[PDB]
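J.: Structure provided below as C-alpha cells; questions to follow.
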Amino acid sequence: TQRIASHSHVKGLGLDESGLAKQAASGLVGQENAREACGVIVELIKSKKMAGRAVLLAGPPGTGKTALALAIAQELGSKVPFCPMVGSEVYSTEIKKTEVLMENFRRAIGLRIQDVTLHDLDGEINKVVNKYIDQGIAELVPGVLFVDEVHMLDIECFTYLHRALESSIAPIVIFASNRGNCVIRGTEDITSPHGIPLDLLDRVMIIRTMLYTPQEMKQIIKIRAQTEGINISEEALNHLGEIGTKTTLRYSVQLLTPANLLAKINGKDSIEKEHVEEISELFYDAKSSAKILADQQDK
Amino acid sequence: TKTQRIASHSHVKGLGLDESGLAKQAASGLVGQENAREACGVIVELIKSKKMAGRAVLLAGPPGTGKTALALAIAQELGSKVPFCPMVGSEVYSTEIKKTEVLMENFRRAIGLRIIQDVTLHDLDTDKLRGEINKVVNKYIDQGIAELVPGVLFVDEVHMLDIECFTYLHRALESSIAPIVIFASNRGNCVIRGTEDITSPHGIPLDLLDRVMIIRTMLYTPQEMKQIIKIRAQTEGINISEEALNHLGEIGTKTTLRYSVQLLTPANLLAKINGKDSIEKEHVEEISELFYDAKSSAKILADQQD
Amino acid sequence: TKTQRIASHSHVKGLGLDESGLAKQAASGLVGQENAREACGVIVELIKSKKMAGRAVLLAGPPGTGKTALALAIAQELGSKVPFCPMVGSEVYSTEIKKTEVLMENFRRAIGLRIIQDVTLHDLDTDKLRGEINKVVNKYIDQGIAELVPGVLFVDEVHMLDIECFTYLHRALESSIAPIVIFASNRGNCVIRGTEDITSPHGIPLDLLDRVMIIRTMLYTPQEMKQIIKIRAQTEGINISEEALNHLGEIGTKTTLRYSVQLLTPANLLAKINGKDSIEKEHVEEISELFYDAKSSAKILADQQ
Amino acid sequence: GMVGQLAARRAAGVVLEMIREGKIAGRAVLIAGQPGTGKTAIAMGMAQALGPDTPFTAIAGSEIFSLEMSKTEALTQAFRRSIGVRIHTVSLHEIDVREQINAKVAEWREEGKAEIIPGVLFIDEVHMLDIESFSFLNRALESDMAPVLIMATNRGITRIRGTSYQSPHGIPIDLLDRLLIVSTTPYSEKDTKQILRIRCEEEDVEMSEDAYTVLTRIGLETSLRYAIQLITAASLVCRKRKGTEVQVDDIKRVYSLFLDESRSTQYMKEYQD
Amino acid sequence: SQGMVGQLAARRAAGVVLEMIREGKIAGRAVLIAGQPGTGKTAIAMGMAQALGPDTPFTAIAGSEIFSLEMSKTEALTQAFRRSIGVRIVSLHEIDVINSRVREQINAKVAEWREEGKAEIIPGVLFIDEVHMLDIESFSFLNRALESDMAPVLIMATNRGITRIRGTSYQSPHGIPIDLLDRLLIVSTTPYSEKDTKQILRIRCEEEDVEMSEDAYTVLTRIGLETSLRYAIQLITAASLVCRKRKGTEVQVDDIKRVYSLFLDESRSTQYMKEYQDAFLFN
Amino acid sequence: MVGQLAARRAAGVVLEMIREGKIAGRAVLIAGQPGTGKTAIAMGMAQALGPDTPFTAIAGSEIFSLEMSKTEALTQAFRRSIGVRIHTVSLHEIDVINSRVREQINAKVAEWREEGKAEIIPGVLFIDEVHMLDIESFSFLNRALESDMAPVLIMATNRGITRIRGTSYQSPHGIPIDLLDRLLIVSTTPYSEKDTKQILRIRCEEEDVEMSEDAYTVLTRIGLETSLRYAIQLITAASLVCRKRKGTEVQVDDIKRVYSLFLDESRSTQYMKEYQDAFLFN
Ligand SMILES: Nc1ncnc2c1ncn2[C@@H]1O[C@H](COP(=O)(O)OP(=O)(O)O)[C@@H](O)[C@H]1O
Ligand SMILES: Nc1ncnc2c1ncn2[C@@H]1O[C@H](COP(=O)(O)OP(=O)(O)O)[C@@H](O)[C@H]1O
Ligand SMILES: Nc1ncnc2c1ncn2[C@@H]1O[C@H](COP(=O)(O)OP(=O)(O)O)[C@@H](O)[C@H]1O
C-alpha cells in the first residue's frame, strides 16, 4: 500500500468534457500535453479497441510517470486492480524470473458479487474464468500493471510478456523508461530504444512526459503537504521548488515527512524556510552524495 | 550415409593426371589449378606406398576454389567405393551428441575395410567399445585377407574446431587404423577456440601442425572460371549460351564461384517459367539482380542503415 | 611436517638483537635489514605481552629481500620448536578439497598445544571439528594445566588469494585461540580476487587492512649480496672463493637474490665434476651462462618471436 | 494480400517451383529485410500458393532463449511442427518413443490414409540463434522430411552467437554458402497509400484524401506501424469532436501526442546528456 | 557524551529519524550512511539502535560477508531481519534453529502470539555494512523484506561513488538500483578535522591503560589527520613498548618518530613500489 | 641428439644433482622454441639416468579433456613416472591390479621400503607445453612433488612473459612466480648451418633417401629460412617425385619443385594477408 502512498492525491485524471486537459484538477498539475494522451488511452479501453498493445512513458525521472498509472487506474472505473512492479523486483533467485513477473500479471485483472482478482483464484485456470464470461456471471475488468525501470527486464522475460499479453484476457500494461537507446539486458550485443526489443515495440504507444517548471513544482508539493496534513509556508515551499528543479521531484516530496518533524523537534507545527535550509544539509539527494565520495577521494 | 554433401560435386571423377606426374588443361571433371592438382596427386601416391607417417593435408586457399573438390578427387583416386564423409567446422557442437563422439563418428565413417563385403568402422556401431574393436580388427588384418582401405575425411573451415577437439584428434590420428584426414581453411592466423591469445596458422594447434602439409589453392582467372560452369552445366542436363557464361563467369569473378553454381538451378527454372529453351543473357540478370549472396547482400543492410 | 620449504632458511637462528631492542649487523643468521629487524622486535614483544588481540603483519618488499626469512625469525624469537606453517597464495586452489578448508589446514597448523605431548590444533584431527575442539581447549587454559603456544602462519604472494578466503580468515581471527598470521607481497595497488572488480593496496581488503601493521623491507646493497650467500654457503659446506663470490653477488644484484642462492648447489656439483672441490670463478660463470633466470629467459623467447 | 514489392514477390515464385521440382533439398531461403517491410506474409506467400493444406509455424529467433526447457528440445518440436500427414493434415507434433513415431510413419506412407508432405517453417530474428542451433539445422535439413525453411533478419555483418568471428546476417558460412537470399526493397510513396487505404477499411474509418497525403508523408520517415497506431486513435479524437471523418488537422493533433521511436530517443538525449 | 565523538549534524540526522519511527512514518523507507572510510559509519547505528528502548535488537553484518559457503544468501538475509525482531522474555534467528531444526509457520504462529502478549513485537534496527558489494538479487530481497508490518528499520553504509551495480552493466550512484535509491535517506559523514582526532587518541589511550604526554599527541594528530585514524591507533600500542624498553614513564615524540619511521601506514608502502618498477617494468 | 652443446652440458649438471639428492624440492624447465627437440634432451634424463626409469611425454594441451577431470590426468601421470622394482612395474599399474585406491597402496608400497623386496625408483615426468596449464592445476605440482615418492619434473615452454590462465597477472613462461623460484631453466638454441645437415643426414637414413650434395645445401638453405618441421616434411615427398625417372638420387630442381608444391607454416599464411587483408580495403 506504500507503493501508492506517494500517490494518495490522485482521485482521477482530470479532463474536461471536450477531451482536453486542464491545469490543476483532481490532483494532477502541469503535464497538460501527456494528460491529453493518457485520456486517449483510457478511452481506448472503455471502447475495447485496445487490440493487444501497451503504453511506454518516456521522459526524465520524477516527472510523474507513475502518477498517470494510478490516474489511468482511476479513470477506468476506480475499483480496478493495480500492481506497480519494478524491473529489479523480477531479479530474485528464490523464485524464477517469469513467475514473479506473472504473479503481478495475474493480480491486475479484476473480476466482479464480490470483488476479486485472478491471483486469489491462483491453462485450466485460464478457461473456467473464460467460462464465467460465457454465462455472464462475472465480467473481467482489466486493471493497470505498471512496470517501472523496464530496462532491467531481460529479453528472456520480455518474450514471456509477448505471449501472456497475446492472450485475450490480459490487462493493459504500462512501461516507464527513463533512458535512451539502451542495450538490451540478457543478450549482450543488441540495442533498441528504451531497452525494449523490437517484438514488443510493435505494441507500445510512446507517450512522452516532459519535465517541470518551478511554478508547477510549487503546486504539487503543496498538494502532498495538504494531504498528509502538514502546514508549510510559501517561503519554505519556494525552497522545495528550488530543491525540486535541482535534483528531482521524488526527492523533494520525500523531505516533507522529516522536515515537518524538525519543527516537532523544535516544538512548532509549521515548516518555515529555515527548516528546509537545514534539512538540505542534513539529508542529501543521491546524485550529489556520490559527488562527495568523488571529492573526498579525489581531494 | 549422406549424399547431399557430395551431390554439389557429382562431376569430379579423379584428379585427372597423366603418368608423367603432371596435370592437363582439364580432365576427369576438373579444370585449372595446375599447382595444386599435382600436389594432391603426390598425396594419393603417398597413401599407396604408406610413407605417410601419420601425416594429414591442409588445403589453405580462398573459398570458391574447389577445396571440397580436390579432396573428393583424392577420395575417388584411391578407388571406387572408397569412403568419404566431409564435415564442417561447426559440426562438433550439438546438445544431442557431444564433441568427441561426433568427431569419432565421422572419423570412423571414413575407415573402410573389405572383409567380400564392404564395411566401415561406423558400420560396426563409449570409446571402450571403440578400442575393443581396434585390437580384434588388428587380428583380421593379420589373418591376411581383410585388408582395409583408408577413407578420406574432409574438415571444411577447420577454425571452428575448438582446442578440446584437436588434441583428441592428435590422440586419434596416431593409430594405424586411421584414415587420411584433410583439413581446409582460408582464415589467417586464427585464434584457436579456447585459448584466446594464440595466433596459429589457419587455426591449427602447434603440435597438430607438425603433421599436416599445407597446399595452396589458387583463385581462378575468368577464362578458367567459365569452363567449370560449362562442366557443371552438362552434368545437370541444362544448356546455356556462350555469353551467359561470359556473364555468369564474370559475375563469379565479382564475388565467388561457390555462388554461381547455386545459380544454374534457378536460372534454368526461370526458363521453365517463361517457356524458354535454355538460359540466356537476360535470364541470368533476372536472377543475379533478383537473388543475392551474403557477401553482397549484407552491404544493403548497412547502406539502408546509413 | 613438510621440512622442505624452510630448507634454505636453515641458517637463521633468531633475530640477532641487542638487549634494548636494537638490531646487530650479523648475528643468529641475518646480515643487514637492520631497519626492519627493529620492527620485528617490537612485533615479537607484543605477542609476548598479550597486546595482539587478533592482529596481523604484512611485510612488503621486492622478491629477493628476506620476507620469508624475517617471518621465521618471528617464529623463533617467540621460542624454539614453535610451530611455523609457510603456505603460498596459489596453494589454496585445490580441485579436490574446498579452498576454505585449505586455510584451516594451515591456520590451525600454527599453534602449539601444551598439555608433555605437544601438538598443533590441526593435528588433533566439518565445522564442528573446528568449533567443538575450541571449547575443550578453552576449558583447558582455565583448568590450570594446559595452554596453547601460538606460532606463525605465513601467507606469501597474497594477491592470488580470493575474497572467499579473506572474509573467512578475517572472521577467523576473532576467536581467542587464533595464532598470528604474517602476510607478504611484492606489488603495489592490485585488484582483489574473488570479486575481480576494483583496486586495493597489495590485494588486501579494508576489512583486513585494519589488522595490518606494514613492515617495509628494503633492497640489498652489493655488500649485503655477499654475506648472505656466504652464510648459505657455510651451512651446505660450499667452499667458495671471494673472487667468485664477487661474481655471485653481481648475479644477485643483476636480477635477484633468490636466484643467486639456488645457483650454488648446481655450481657446487659442477665443481665436483671438474674436480676442484673449492669453487672458483671459472665454474660460476659457466653456471650462469648455462642456467638462466626467468626474466632473462622470457627475454630470449621474445628475442626470436 | 501484398502491396508493392515488384521484385521480391517474383523471387517467391522461382523458389516455389523448386519445391515442386524437388531441387530444394539442402537449400533454404533467406529474407534479408528491414523490420517494417512485411516479410512474414511473403513467408506465407509460398504457403498460400504451394498448397492449401501445407502448414506453417512462426517461431522467433529470440523465442529459443527459454528458461523452462532446453534450447534444442524446444526447437525440434517447432521443427517437426511443419511436417504433416493427410487424414485434415495432422502435424508431427500432435502424434506426440521419439524415434518410434519416426519409424511408425516410415510404414504408414503407402497405406492410403497417411502420406508424407513437406511444409514451410519460418524463423524470424534468426541472428539470435547461436552456433549450437545452426548445427541443428545443419543436420535436420538433411533428413527425409525437409521443410522449406525461411529465415528473416535485419542485421548486417555481425558476430555469430556462440563464436566470435564476423559473418553476414548472423549465419555461419556452412549454412550460408547454399542459400537463396532475397532482398525486400522498402515501401514507397504509392506503396504506402494503398496499404493505408487497406488499413482504415479494416477499422471502419472513413479518411480524407488529403490527410492520407500527410499520413503517407508521415508514414515514411518513422515507420508503418506508427501510422497504424495513430489511425485507431485518430478515429477516437474525431469521435470527440463529433465529425464522423478525419481531416488533416487531426493527425497532427495525435502526431503531437503519441511519439515514435525516433523522436523519443532524441528526446532522451536532451535530458540524459 | 555517550562514546560518540564528533559528527554533530550527522548524529542529529539520526535524531530526525529517531522520531520518524516513534511517530510511525518509516514503514517503507530506509536509511543510508555515506562517507570516506574510517569515520564512524559503522558506529552511528549503534547509538541509533540504543535510542529505541533498552533492549533493541541489532545485527551489524557486512556486504562482502554474503559469500558464505554453508549459508545461502536466500537464508543469510532472511534470518538477518529476524535477528532484529523483538520478543520479550530472544529474536527469531534463534527460534527456528532449535524449535524447527517454517518461516511461514512462525509468522502465522506469531499472528496468534500478537493477541496474548507475553512477548510483544518491537522490531528493532539492522545495519548492513558495505552495501556497495551486495549483489542485485539481494536488493530485490530487501524490497520484499520491508513489506511485513514486523519489519526492521534498515540501515546501510557505502563508501563508493558512481559505480556499477553488482549484477548489471549500468553505472549508477552509490551502487544501488534506483528502486531503493530514491527511497533512501543519506546521512552523510565528514572526515575529522585536526581537533576532532586528538580527542579520539585521548579516548583510545584512556581505555588501553596507556599514559601519554601532551607533546606526543600533537605529532600523532598530524599523522592521525594525514594517514588515518586506525593507523594512528596502531602506533599507540607500539610506542607503548618502545617507551617501556627504556622504561619511559611517559611516551614521547621521538618514541613516535621512531615507530612511525619503523612501521608504515596504509599509504606509503604502495608508493615505495611505485618507483620500484620504473626500471623493472620500464626497460 | 647432435647439437645442443649449451643445453646438454647443463643437463648433465641437472643429472648429477639428482645423484646426490640435492634435486629434492626443485624442477627443470626447458625454455625454447619447438623443433629444438625439447623432448630429446628431456628423454636423455631418462636414457642416461638408467635404462629402467619410467618416462611419460604428456603435453600441457593434452590435459584439456572433456571426459576427465583436472585431478586424474596428473595423478595418473605421476604414477606412470614413479615406479617399483620387484620386469620393473610402474606405480600406476599397481592401481590396476588392486582395482579389478591410493589410500591403501601408498602406505603399502611404503611398507615395502623396510624389507626391500620391492624397491622404489625415482622416475622422470615430462610435461611439454606447460604454459597451457592454470593455477587450479599448477597447485598440484606444488602438492604432489613435495612428497617422498616423487619424480623429477621437466617442463617446456616457448611462450614468453604471458598471462597465467586463471588470473590476469602476467609472469615469465606462464608459471606462477612461486614455482619459478625453484626452477632450473636451461635454454635451447637455434641450430647451425653445418649442424642442420646432421639431422638431415640422419633423417635420410630413416627412409634410405639418397640426396645430392647441392640438395642438402639448399634444403638447409630452406630449413633455416622457414623450419626444420617443414624441411623434414620435404624428405619423403622428394622420394615419390624422384621415382618418376628413378633419379639414382634426388636433385636440385626435384627438391625445388616439391618446395613449390607444398607450402610451409608461415609462408602459406602470408598468402592469406594477400587475400583476407587485401579484399577488405578494395
Ligand atoms: N503531474 C503530477 N501530478 C500529480 N502528482 C505528481 C505529478 N508529477 C509527479 N507527481 C508526484 O511526484 C512523485 C514523483 O512521481 P513519479 O513518477 O512517481 O516519480 P518517478 O518518475 O521517480 O517514478 C509521485 O509521488 C507523484 O505522486
Ligand atoms: N577447379 C575445379 N574443378 C572442378 N570443380 C570445381 C573447381 N572449382 C570449383 N569446383 C566446383 O565448385 C564447387 C565449390 O567448391 P567447394 O570446395 O565446395 O567450395 P570452396 O572452394 O568455396 O570451398 C565444388 O562442388 C566443385 O565441384
Ligand atoms: N637478511 C637476510 N638474512 C639472511 N638470509 C637472507 C636475508 N635476506 C634473504 N635471505 C635469503 O635469501 C632468500 C630469499 O628470501 P625469501 O624471503 O625467502 O624470498 P624473498 O626475499 O623473495 O621473499 C632466502 O632463502 C633467505 O635465506
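The residues of chain C that appear here are 10-124, 235-244, 272-451 by Swiss-Prot count, in order.
Heads up, header says this was done by electron microscopy, 4.2 Å.
Keep in mind that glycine also has a Cβ here, set from the backbone N, Cα and C atoms.
Pasting the feature list from Swiss-Prot:
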BINDING   C:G70, C:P71, C:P72, C:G73, C:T74, C:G75, C:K76, C:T77  ATP binding site
MUTAGEN   C:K76 to M  No effect on interaction with NOPCHAP1
MUTAGEN   C:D302 to N  Abolishes ATPase activity; inhibition of MYC- and CTNNB1-mediated transformation
MUTAGEN   C:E303 to Q  Reduces ATPase activity. Decreases interaction with NOPCHAP1. No effect on formation of RUVBL1-RUVBL2 heteromeric complex
J.: What subset of the recorded positions C:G73, C:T74, C:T77, C:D302 has a Cβ sitting under 8 Å from a Cβ of chain F?
T.: C:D302
J.: In terms of Cβ proximity below 8 Å, which recorded positions out of C:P72, C:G75, C:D302, C:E303 neighbour chain D?
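T.: In terms of proximity to chain D, the recorded positions that count are none, since no Cβ is under 8 Å.
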J.: Can you check which residues sit near C:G70 (ATP binding site), meaning Cβ under 8 Å from its Cβ, same chain, 6 or more apart in sequence, and list them in order?
T.: C:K76, C:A330, C:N332, C:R362, C:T363, C:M364
J.: Between C:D244 and C:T272 the chain has a hole of 27 residues; just give the Cα distance across it in whole angstrom, please.
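T.: So the endpoints of the gap, C:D244 and C:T272, lie 11 Å apart at their Cα atoms.
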J.: Which of these recorded positions, C:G73, C:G75, C:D302, C:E303, are close to chain E by Cβ (under 8 Å)?
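T.: Of C:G73, C:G75, C:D302, C:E303, none lie near chain E.
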J.: Would you find the one among the binding-site residues C:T74, C:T77 whose Cβ has the most company, meaning other Cβ atoms within 10 Å?
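T.: Result for the most crowded candidate: C:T74.
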J.: Measuring Cα to Cα, tell me the gap between C:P71 (ATP binding site) and C:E303 (mutagenesis position) in whole angstrom.
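T.: Between the Cα atoms of C:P71 (ATP binding site) and C:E303 (mutagenesis position), the distance comes to 11 Å.
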J.: Could you state the whole-number distance in Å separating the C-alpha atoms of C:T74 (ATP binding site) and C:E303 (mutagenesis position)?
T.: 14
J.: What whole-number Å value do you get for the CA-CA distance of C:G75 (ATP binding site) and C:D302 (mutagenesis position)?
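T.: That comes out at 12 Å between the alpha carbons.
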J.: Which one is it: of the binding-site residues C:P72, C:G73, C:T77, whose Cα lies the shortest distance from the Cα of C:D302 (mutagenesis position)?
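T.: Sorting the binding-site residues by distance from C:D302 (mutagenesis position), the top entry is C:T77.
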J.: Cα-Cα distance in Å from C:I124 to C:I235, with 110 residues unmodelled between them?
T.: 6
J.: Just to be sure I understand the contacts, which recorded positions have a Cβ under 6 angstroms from any atom of ligand 3? Candidates are C:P71, C:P72, C:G73, C:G75, C:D302.
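T.: Only C:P72, C:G73, C:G75 meet the Cβ criterion.
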J.: In whole Å, note down how far the CA of C:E303 (mutagenesis position) lies from the CA of C:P72 (ATP binding site).
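T.: C:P72 (ATP binding site) and C:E303 (mutagenesis position) have their Cα atoms 10 Å apart.
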J.: Looking only at C-alpha atoms, tell me how far C:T77 (ATP binding site) is from C:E303 (mutagenesis position), rounded to the nearest Å.
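T.: Between the Cα atoms of C:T77 (ATP binding site) and C:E303 (mutagenesis position), the distance comes to 11 Å.
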J.: In whole Å, note down how far the CA of C:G73 (ATP binding site) lies from the CA of C:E303 (mutagenesis position).
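T.: Counting only the Cα atoms, the answer is 13 Å.
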J.: If the ATP site is taken as the center of the Cβ atoms of C:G70, C:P71, C:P72, C:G73, C:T74, C:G75, C:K76, C:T77, which further residues of that chain fall within 8 Å of it by their Cβ?
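T.: So the extra residues in range turn out to be C:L68, C:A330, C:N332, C:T363, C:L403, C:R404.
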J.: Sequence gap of 6 or more, C-beta under 8 Å: which same-chain residues meet both conditions with respect to C:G73 (ATP binding site)?
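T.: C:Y366, C:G398, C:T401, C:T402, C:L403, C:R404, C:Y405 - these are the non-local Cβ neighbours of C:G73 (ATP binding site), listed in sequence order.
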J.: When neighbour density is defined as the number of other C-beta atoms within 10 angstroms of a residue's C-beta, which of the binding-site residues C:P71, C:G75 has the lowest density?
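T.: Comparing Cβ neighbours within 10 Å for the binding-site residues C:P71, C:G75, C:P71 has the fewest.
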J.: Please state whether DSSP places C:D302 (mutagenesis position) in a helix, a strand or coil.
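T.: In the DSSP reduction, C:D302 (mutagenesis position) maps to strand.
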J.: According to DSSP, does C:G70 (ATP binding site) fall in a helix, a strand, or coil?
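T.: In three-state terms, C:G70 (ATP binding site) counts as coil.
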